[PDB]
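Engineer: Below are the structure tokens for one structure; questions will follow.
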Amino acid sequence: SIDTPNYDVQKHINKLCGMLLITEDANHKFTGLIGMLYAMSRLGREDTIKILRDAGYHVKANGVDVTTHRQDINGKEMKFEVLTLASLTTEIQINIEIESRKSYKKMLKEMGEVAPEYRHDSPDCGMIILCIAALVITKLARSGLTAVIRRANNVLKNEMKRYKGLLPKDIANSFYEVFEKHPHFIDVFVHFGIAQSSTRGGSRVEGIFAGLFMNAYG
Ligand SMILES: O=C(O)c1cc(C(=O)O)n(Cc2ccc(F)cc2)n1
């Protein structure tokens, strides 16, 4: 049973990436999986199922939809937008949102209203996560972990400055873990990276990803 998110939940998964990126001392246990979900939502359900079946994997495709979950947090009833994921519980998703809202309020207290580039909903959050995945893929092509961190601190210096939760060591470990545990994600990531690196222009981060991905050959 593999979750195959479609184009419709790409905005949601990007926001989930962003919520972890704004979290001070964020727990990156699920970042490898969330990053992979973002890549699949970019490829689309159709292409994702095609890649897995072509790679010889047998797949039970799980539809990914946005649902509203009502949960009581500190006496107050709260509405949370969650994704129907077999790989990621409602509880985990909500706790990611709770912890990021705590970090966000601390940011308001520090600098007032937050600039677009410092928010959890900045359009490049998913790609920022996938830049670490691109570095891990190079070193798999866990000894190369120190080199991933050192290459990450230089290439993602502006992004690390923007996001308190951009912790290269934790994110790289999460990707190493997911690629070891679920090797079918390597095939998904590689097809994602080939397709992405063909797109012209776009954002600074889309450009950094393309350069990092191209480096896995030369
Ligand atoms: O500027 C604000 O007061 C603002 C904006 C949003 C939103 O875009 O939903 N939110 C909700 C929100 C804030 C932080 C967070 F990590 C998750 C959700 N707060």
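The numbers used for chain A are those of Swiss-Prot, and the residues that appear cover 32-172, 176-252, in sequence.
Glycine is no exception: its Cβ is also placed from the backbone N, Cα and C atoms.
Here Swiss-Prot describes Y38 to D or F as a published mutagenesis experiment; the accompanying note says: 45% loss of transcription but no effect on replication. For the mutagenesis of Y69 to F, Swiss-Prot gives this note: Increased transcription and 50% loss of replication. The structure shown keeps the original residue. As a published mutagenesis entry, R132 to A appears in Swiss-Prot alongside the note: Almost complete loss of viral RNA synthesis.
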Engineer: C-alpha of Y38 (mutagenesis position) to C-alpha of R132 (mutagenesis position): distance in Å?
Structural biologist: 26
Engineer: Taking just the CA atoms, what is the gap between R132 (mutagenesis position) and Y69 (mutagenesis position) in Å?
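Structural biologist: That comes out at 21 Å between the alpha carbons.
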Engineer: Counting other Cβ atoms within 10 Å of each residue's Cβ, which of the mutagenesis positions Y38, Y69 comes out lowest?
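Structural biologist: Among the mutagenesis positions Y38, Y69, the sparsest Cβ neighbourhood within 10 Å belongs to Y38.
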Engineer: Those mutagenesis positions, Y38, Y69, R132: which ones have a Cβ sitting under 6 Å from ligand 1?
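Structural biologist: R132, in sequence order.
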Engineer: Quick check on the gap: 3 residues absent, flanked by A172 and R176. Distance between their CA atoms in Å?
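Structural biologist: Here the endpoints' Cα atoms lie 11 Å from each other.
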Engineer: Can you tell me whether DSSP puts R132 (mutagenesis position) in helix, strand or coil?
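Structural biologist: In three-state terms, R132 (mutagenesis position) counts as helix.
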